Amino acid sequence: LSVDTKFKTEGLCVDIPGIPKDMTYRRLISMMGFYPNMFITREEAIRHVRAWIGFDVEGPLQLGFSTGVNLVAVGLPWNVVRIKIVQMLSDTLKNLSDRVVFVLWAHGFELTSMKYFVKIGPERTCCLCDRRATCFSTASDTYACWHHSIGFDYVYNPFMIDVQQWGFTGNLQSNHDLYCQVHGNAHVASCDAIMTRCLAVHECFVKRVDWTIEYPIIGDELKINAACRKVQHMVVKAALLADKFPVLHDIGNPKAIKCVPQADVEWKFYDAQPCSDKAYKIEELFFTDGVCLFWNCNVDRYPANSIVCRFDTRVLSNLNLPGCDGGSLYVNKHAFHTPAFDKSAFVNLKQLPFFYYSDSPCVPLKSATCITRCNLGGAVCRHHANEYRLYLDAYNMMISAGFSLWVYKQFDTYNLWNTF
Ligand SMILES: O=C(NCc1nc(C2CC2)cs1)c1cc[nH]n1
Ligand SMILES: [Zn+2]
Ligand SMILES: [Zn+2]
Ligand SMILES: [Zn+2]
């Protein structure tokens, strides 16, 4: 974002009466009392969604953050408030991003408060590792990343974006409430901060959707994705073996592949991209023959003859970010906004029980859920013991990452034993 780009100042003129209508970012930064630009484009913001922290200041000043924290600066003086800000941001962001992006609905006080807890300069590295520096300490004159900032007092080279520059009519609440009923306005700064981030997420990940953007690996992305593939193949293979459906309706990703390539079923594909806003209405999408597979195809009510994987947006993890209207922004390689988990969608189904099935050739493993020829015969062999434990690990990884599994009520693993 060029510092010579124009900044629309109308939103700031109640806190800053007389502000010039003609204003560049260069001038704004100077007026703020201060790494080419502190402010960033929407495109840069979207790439760094994991770093978004909503931030509002209301006038003694109340500072609100999308973390829910409200701090009062006078109430405590800025030299202690800034220490809290560093700690809060470090703990929130250390496992998410290499920076912070303050998401604003700027009316003035937030921008003029930055001088009191922000320092800027050349891009730097941490004193104790190779990560970029996000904090500065006036005590030791050293720099740190989010992981090594304990006892640091200033945020260093933060980034920020004013949502009000995107072309809105009306105030924050009126624009936020058009899309979301989950964040109230309790007239605390943190409430505005949360609404501001929520509006931003909606505009960039619900209204618009860019699946070309890739996001760095920050956790168990790869293990989770491999487990999801392993579980999908297991559950679908077993379902076809147990109930011998003549046809399978695979509803979802237009680029989906047969997950059980050696199955005898008639495999029919139906295209549906991830629904970012509201769950798909089954009436519109639609199938009573055979079985329907909804692998991360979120519908309002699944048919009774279904196999389902549905992401639970309430799960707490470094991959799952708070979203809009109860939804969550799941960032795993790509960013997927996901409508809120709704248990009523599974009323026609039941939870899929854990099991391990294998027809491959054959501490000792004892388990009622190791469905193998050797267990049928009384003693699980080493190979299938090894594979059972690896599958169980993958199964638990995918559950812990927030995915939930559902199946037609007639599904019975007892029917798999006679495949041997
Ligand atoms: O009234 C809001 N916050 C309450 C406030 N307390 C202070 C100071 C400690 C005395 C300033 S403002 C509000 C309005 C919109 N969002 N929050
Ligand atoms: Zn470090
Ligand atoms: Zn909201
Ligand atoms: Zn075996």
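All residue numbers given for chain A refer to Swiss-Prot; the residues shown span 5952-5985, 5994-6018, 6031-6045, 6081-6292, 6302-6377, 6391-6448 in order.
Per the header: X-ray crystallography, 2.3 Å.
Every residue gets a Cβ built from N, Cα and C, even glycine.
Positions annotated as active site by Swiss-Prot: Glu6017 (among others). For the recorded site, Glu6017 (active site), the DSSP three-state label reads strand. Cβ neighbour count for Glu6017 (active site) (all protein chains, 10 Å cutoff from its Cβ): 20.
Within 10 Å of the C-beta of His6193 (active site) we count 9 further C-beta atoms, all protein chains included. Annotation source Swiss-Prot lists active site at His6193 (among others), citing sequence analysis.
The Cβ of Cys6186 (Zn(2+) 15 binding site) has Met6201, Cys6204, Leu6205, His6208, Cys6339, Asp6340 as same-chain neighbours under 8 Å, each 6 or more residues away in sequence. Per Swiss-Prot, the feature Zn(2+) 15 binding site maps to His6182, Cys6186, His6189, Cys6204; the stated evidence is experimental evidence.
The S-adenosyl-L-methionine binding site feature in Swiss-Prot is assigned to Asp6256, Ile6257, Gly6258, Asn6259, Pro6260, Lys6261, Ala6262. Using a 10 Å radius centred on the Cβ of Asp6256 (S-adenosyl-L-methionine binding site) and all shown protein chains, the other Cβ atoms total 22. DSSP assigns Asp6256 (S-adenosyl-L-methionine binding site) to a strand.
Secondary structure at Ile5967 (variant position), as computed by DSSP, is coil. While the structure shown retains the original residue, Swiss-Prot records the natural variant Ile5967 to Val with this note: In strain: Omicron/BA.1, Omicron/BA.2, Omicron/BA.2.12.1, Omicron/BA.2.75, Omicron/BA.4, Omicron/BA.5, Omicron/BQ.1.1, Omicron/XBB.1.5, Omicron/EG.5.1.
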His6182 (Zn(2+) 15 binding site) and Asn6259 (S-adenosyl-L-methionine binding site), distance between Cα atoms, whole Å: 30
For the recorded positions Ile5967, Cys6204, the one whose C-beta sees the most other C-beta atoms within 10 angstroms: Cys6204
Fewest other Cβ within 10 angstroms of its own Cβ, chosen from the binding-site residues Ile6257, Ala6262: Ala6262
Inter-residue Cα distance where the pair is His6193 (active site) and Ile6257 (S-adenosyl-L-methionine binding site), in Å: 44
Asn6259 (S-adenosyl-L-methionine binding site) CB neighbourhood, other CB atoms within 10 A: 15
Fewest other Cβ within 10 angstroms of its own Cβ, chosen from the binding-site residues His6182, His6189, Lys6261: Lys6261
Least buried by Cβ count (within 10 Å) of the binding-site residues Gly6258, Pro6260: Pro6260
